[PDB]
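Report on one structure; see the data block that follows.
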Amino acid sequence: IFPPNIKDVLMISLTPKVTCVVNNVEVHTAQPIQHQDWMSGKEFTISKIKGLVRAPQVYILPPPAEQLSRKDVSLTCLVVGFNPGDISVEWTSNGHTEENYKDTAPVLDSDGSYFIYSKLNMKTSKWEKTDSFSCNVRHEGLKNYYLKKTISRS
Amino acid sequence: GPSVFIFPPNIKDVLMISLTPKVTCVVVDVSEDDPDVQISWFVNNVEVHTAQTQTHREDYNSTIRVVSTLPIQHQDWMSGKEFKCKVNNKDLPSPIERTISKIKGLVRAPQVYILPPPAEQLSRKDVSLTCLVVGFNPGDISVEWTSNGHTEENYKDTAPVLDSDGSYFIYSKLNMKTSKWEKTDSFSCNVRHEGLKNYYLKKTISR
Amino acid sequence: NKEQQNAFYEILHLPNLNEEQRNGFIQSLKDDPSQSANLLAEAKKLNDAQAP
Ligand SMILES: *[C@@H]1O[C@H](CO[C@@H]2O[C@@H](C)[C@@H](O)[C@@H](O)[C@@H]2O)[C@@H](O[C@@H]2O[C@H](CO)[C@@H](O[C@H]3O[C@H](CO[C@H]4O[C@H](CO)[C@@H](O)[C@H](O)[C@@H]4O[C@@H]4O[C@H](CO)[C@@H](O)[C@H](O)[C@H]4NC(C)=O)[C@@H](O)[C@H](O[C@H]4O[C@H](CO)[C@@H](O)[C@H](O)[C@@H]4O[C@@H]4O[C@H](CO)[C@@H](O)[C@H](O)[C@H]4NC(C)=O)[C@@H]3O)[C@H](O)[C@H]2NC(C)=O)[C@H](O)[C@H]1NC(C)=O
């Protein structure tokens, strides 16, 4: 039994779903849940386990200097000090979605929070041609559940 | 019934010659009433007898855990010899075999870069030094931190993550006081991998 | 997209709304996000009304 995807819960315009592979009241629609029934802690068995709930810092790191002589570079989005571990990082250039990224697992930091690293690979031509790259974080600690920090080349 | 778990040597023991790699077999849920367990080891189905095996009390569920570590030579791990541990008990009708071996195959050296703290973070009490190690195969790597010759132990790093080209990347994050980032002259990221000359490459940064 | 998100985020943290009011505010929000502006104000004022 599994939770739903955290980007599905922290955005009202998507659908969170609990997967077997509601507070003891039957529902006949499986194949999907209300975002609020999960956040207030109802039992589905599984729940949204709350604990400390800290909000992340979100910084974009540019390609390291030594990598700019190459045919490809790497943008870094470091997100730091959040709880729970569940988070969602994704990337855009202005408004169109960039998807050649990979990200690590949430890692327990020393203060019992979590950090996570996300890495957008692109051709070096793309890094000096495209005007903006924006890293898009969705944690429950953030206002509107959303946060968008943007970097530009210089 | 008991179960056996096998575990490959410490990538640091493999990439330094003075140190000694070990393969380990752990036996869990050995009944307190029959803690005797016999373990034979087979480097390529050749029986070996240098295995050091200890018997331990697991005070949590009142069971026995047996740990057998067989030390090995670099060449037998690096060549991909297949180390085996057979484990027989009373509570085992016929015994249990585990096998482990290095994954001989493609190998690629890493590139190693130090990323200075993000510009937005220079203003807090603490900063973050990033080491980005990219492009290496296989996924077993070792990243440590030093500032001059003094080893720094407040690092945390990610799992090797499989990149797009079939390589592994990794990030190691040195947190430090923001006074340290401005006081100290040089911070070094230190990578060990089986693809580097002398299994070791050092990259160093200044403010 | 963006308006109907701040909607959802505030409506969910309005502390005097009850389960069913919050429940129906969302529903009546993800079904025609046009009136995301008015649905906030509506829930907003119904909160102050129900303060102790
Ligand atoms: C009674 O209690 C004991 C102890 O309880 C435990 O500890 C206490 C303190 C509590 O914290 C409690 O909650 C804990 O449960 C129970 O003992 C455990 O039993 C587990 C099985 O029932 C066993 O399972 C996993 O073992 C591997 C992980 O173990 C390493 O990491 C642990 C985490 O820190 C650590 O405890 C271990 O000591 C071990 O550490 C490593 O040991 C090396 C040797 O000394 C050492 O070199 C190394 O440095 C060290 N590193 C670290 C970081 O510790 C898992 O890998 C393993 O996974 C395999 O099995 C599951 C299901 O079978 C799969 O999901 C996995 O994917 C994997 O299957 C293998 O899959 C690979 C591919 O993925 C295949 O290629 C393989 O063929 C598969 N099989 C094998 C054999 O490889 C297990 O999930 C725990 O390790 C064990 N811990 C201890 C300490 O004994 C005990 O069960 C209890 N009895 C009950 C409940 O009845």
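We number chain B the same way Swiss-Prot does; the residues here are 125-331, in that order.
So this one's X-ray crystallography, 3.3 Å, going by the header.
Note: Cβ is positioned from N, Cα and C throughout, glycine not excepted.
The domain 'Ig-like 2' feature in Swiss-Prot is assigned to B:126-225. Look at the domain 'Ig-like 2' (B:126-225): DSSP puts its residues at 9 helix, 50 strand, 41 coil.
Summarising the annotation, Swiss-Prot assigns domain 'Ig-like 3' to B:234-330.
Here B:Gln162 (variant position) comes close to B:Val211, B:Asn212, B:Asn213: these same-chain residues lie at least six apart in sequence, with C-beta atoms under 8 angstroms from its C-beta. One natural variant named in Swiss-Prot is B:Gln162 to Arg, and its note says In allele B.
Neighbour density for B:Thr193 (variant position): within 10 A of its CB lie 18 other CB atoms from the protein chains shown. Swiss-Prot lists B:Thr193 to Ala among its natural variants, and the accompanying note reads: In allele B.
B:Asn299 to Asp appears in Swiss-Prot as a known natural variant, with the remark: In allele B. Packing around B:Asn299 (variant position) is summarised by its Cβ count: 19 other Cβ atoms lie within 10 angstroms of its Cβ, all protein chains included. Secondary structure at B:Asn299 (variant position), as computed by DSSP, is strand.
For the pair formed by B:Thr193 (variant position) and B:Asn299 (variant position), distance between Cα atoms is given as 35 Å, rounded to the nearest Å.
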